[PDB]
Amino acid sequence: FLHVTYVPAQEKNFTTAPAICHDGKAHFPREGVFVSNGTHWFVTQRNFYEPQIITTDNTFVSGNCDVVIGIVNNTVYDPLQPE
Amino acid sequence: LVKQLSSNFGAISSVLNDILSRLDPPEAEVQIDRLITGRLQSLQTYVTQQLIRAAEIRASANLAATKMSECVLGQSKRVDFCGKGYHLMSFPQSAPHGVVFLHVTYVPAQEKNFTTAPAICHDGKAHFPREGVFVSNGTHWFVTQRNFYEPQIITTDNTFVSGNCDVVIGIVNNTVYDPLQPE
Amino acid sequence: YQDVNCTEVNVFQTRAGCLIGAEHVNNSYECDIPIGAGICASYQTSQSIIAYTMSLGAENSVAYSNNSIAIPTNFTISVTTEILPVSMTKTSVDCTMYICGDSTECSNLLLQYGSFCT
Amino acid sequence: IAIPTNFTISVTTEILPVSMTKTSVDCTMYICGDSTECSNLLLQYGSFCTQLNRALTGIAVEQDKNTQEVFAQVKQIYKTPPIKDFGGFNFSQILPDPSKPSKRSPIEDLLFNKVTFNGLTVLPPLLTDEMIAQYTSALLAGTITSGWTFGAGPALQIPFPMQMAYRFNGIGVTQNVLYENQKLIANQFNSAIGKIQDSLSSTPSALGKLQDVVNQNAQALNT
Ligand SMILES: *[C@@H]1O[C@H](CO)[C@@H](O)[C@H](O)[C@H]1NC(C)=O
Ligand SMILES: *[C@@H]1O[C@H](CO)[C@@H](O)[C@H](O)[C@H]1NC(C)=O
Ligand SMILES: *[C@@H]1O[C@H](CO)[C@@H](O)[C@H](O)[C@H]1NC(C)=O
Ligand SMILES: *[C@@H]1O[C@H](CO)[C@@H](O)[C@H](O)[C@H]1NC(C)=O
Ligand SMILES: *[C@@H]1O[C@H](CO)[C@@H](O)[C@H](O)[C@H]1NC(C)=O
Ligand SMILES: *[C@@H]1O[C@H](CO)[C@@H](O)[C@H](O)[C@H]1NC(C)=O
């Protein structure tokens, strides 16, 4: 047999956070990790670094802002408001 | 094994009482030694064969236990492990020295061919299907599943944007409307 | 006859040996009774016995393009049986009885062989 | 947390036997070859000969059965298109070569090259090497032109880049990665296949798992 596989190559270090508090409500990523480059917070998949702006469609709200541990504060973009 | 008792193995007879009821002990012992050698060898080979068969039976029983656990207590994604096709569920039945499984599968029947496209360019940005594949009948473009044809109208919740229209090979122009635009 | 030509012994020569009593056929079918080296035989009609080359099945090519797909429109649910032995018939023997049934001297002679019985 | 920013695609090899060489022995010939007195003496030992012959025949039929079980899983025979266009991918190393008298791939040819009367005989396998190669080529054509569908029902055709994109989607990676790194991925795949072709030879410790089978059979017969 000639198996064909996939292997990650080059890594980088980032700062993460389990959840983000916006308006007294916690936010969790649907599929991905909350990563930061030291200035802004993005969400990206797990096996290939590809950041994107945190919106209301790639995350879901669940609970309050005083239960989870390690939650941070940031701004959650809203897509339909400019339109 | 039972029939092996009728062979004299070189002695003057194959029946112990007759052997010992005609001769003195000094020679009856020689004859009896010959018979016991033969019979011990026969019993030995029978036992060895039984051990070797028991190993295979145990392997089959382990396979049956794994199949029961993984396809009667749940749904399996190992292809051709519990029947040909996409496995749904299974039922066990008893039998003499074994079991019988009634696998229930799902097989597509009637296929029709269309034309596809890896991406759809709308306004200089590419579009990819969230789940499914883009299909067309030659006059309009739809997105559908991959195992049961069911077209749907292309819009902004079935697709996600990524990159531009100058990187993908095979991209095709088409409109992708916003549901909130008519309203 | 296995591994011999039709000289030492209707009559046909195969890769496995001399075959007597069958008629060779140019056609190919599915194997019924294996013979060897891809040859098989079966009883098909005037009923007789024919020897033919094994066939792997029906040839089928798929119209591969670079912008075409095929999608099912109707399905089918089926049932198949799978059969698996689980246990064998358990038994046991009495070595000394089987070897020297009701014979004290025979059992005494058997005693000089060790723990084979155990 | 650490997140990879680039990837690699690689190819490996896995070798494992399926069957050994079937054989048979004529008990009476081996023990008392052409001797009526010796046969008469042997008649006083029961059914040892019949037991041994039955065991050997069972072994031979099991060997044929397991070879058939490994290879003959599909019945329909598929064929690759005459025009080789798979979006940059190159399967020339694995597809069969028509010019060769035996329609087998160069890798199969290299593998074939690398591996080397007292009542006992050797019987031929029921399934021949050309038939096995035809099975392998049919499986390869089916998987390159259809995907996994030809093993679950009627073979449906899909473009190969789209099949690759689906398989990327199967390990949690979105398809745009393939759709915008197609050329690089194809180059890396072809280079890896070439590396395997080179590295398969030039090492006398790779086909040991088959050489040992051959050696054990030969040694048993010799002793
Ligand atoms: C798609 O539309 C754009 C903008 O109108 C155009 O530049 C491009 O050539 C079109 N694609 C094809 C294949 O013609
Ligand atoms: C048997 O006959 C065939 C042709 O009939 C011949 O090719 C072969 O050499 C012969 N073998 C022996 C051992 O006579
Ligand atoms: C492959 O797809 C491209 C996409 O435009 C098309 O131009 C071409 O005719 C197709 N076939 C071949 C053999 O390139
Ligand atoms: C699917 O097949 C069944 C019988 O196999 C048939 O009754 C049914 O009409 C078919 N479905 C369609 C949409 O034709
Ligand atoms: C990522 O690594 C792969 C593995 O060699 C290589 O093909 C590709 O060029 C790399 N990407 C770069 C250097 O941007
Ligand atoms: C594919 O590989 C073969 C040998 O590795 C080479 O001769 C050929 O040019 C390559 N490309 C195509 C399109 O066949």
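Chain A residue numbers are taken from Swiss-Prot; in order, the displayed residues are 1062-1144.
Per the header: electron microscopy, 3.3 Å.
Using the three backbone atoms N, Cα and C, a Cβ is placed for every residue, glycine included.
As a natural variant entry, A:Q1071 to H appears in Swiss-Prot alongside the note: In strain: Kappa/B.1.617.1. While the structure shown retains the original residue, Swiss-Prot records the natural variant A:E1092 to K with this note: In strain: Theta/P.3. Annotation of the natural variant A:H1101 to Y in Swiss-Prot: In strain: Theta/P.3; the original residue is retained in the structure shown. As a natural variant entry, A:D1118 to H appears in Swiss-Prot alongside the note: In strain: Alpha/B.1.1.7.
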Distant-in-sequence Cβ neighbours of A:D1118 (variant position), under 8 Å, six or more positions away: A:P1140
Cα separation, A:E1092 (variant position) to A:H1101 (variant position) (Å, whole number): 19
Nonlocal residues around A:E1092 (variant position), in sequence order (Cβ under 8 Å, 6 or more apart): A:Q1106, A:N1119
Chain D neighbours, restricted to the variant positions A:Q1071, A:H1101, A:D1118, by C-beta under 8 angstroms: A:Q1071
Assigned conformation of A:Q1071 (variant position) - DSSP reduced to three states: strand
Packing count at A:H1101 (variant position) (other Cβ atoms within 10 Å of its Cβ): 12
Cβ neighbour count within 10 Å of A:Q1071 (variant position): 10
